[PDB]
Amino acid sequence: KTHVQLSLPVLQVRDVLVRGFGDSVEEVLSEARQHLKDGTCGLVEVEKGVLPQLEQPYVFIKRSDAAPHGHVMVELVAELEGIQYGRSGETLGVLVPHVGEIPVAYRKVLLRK
């Protein structure tokens, strides 16, 4: 399937134990996709002060369309030193590995895979 229904645990930035997916744009997009497939991917909502507490490159989920079955359609955009790889809509948040942190919410998305 080109799209997969996912329920992503929303994590508080200060709870996150592993603050990025790796060291290159290509690696972080790779690792993000692997963690999404394996159900080991969390979502941090972006506000003032959040991104400097996480490791670059960043992987964002961005709204790709204006929401089947409650699931917002999203795609992955990476960012490294202010350059984005991908073009998409509004940020739903930044993806991080999930290693058992307790979430504050869940975000239903339809991921373009």
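Heads up, chain A uses Swiss-Prot numbers, so what you see runs 11-76, 79-125.
Just so you know, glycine gets a Cβ as well, placed from its N, Cα and C.
Feature annotations, reproduced from Swiss-Prot:
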- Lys47 to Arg: In strain: Omicron/XBB.1.5, Omicron/EG.5.1 (VARIANT)
Unmodelled segment of 2 residues: Cα separation of flanking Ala76 and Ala79 in Å: 6
Set of same-chain residues at least 6 away whose C-beta sits under 8 angstroms from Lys47 (variant position): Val14, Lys125
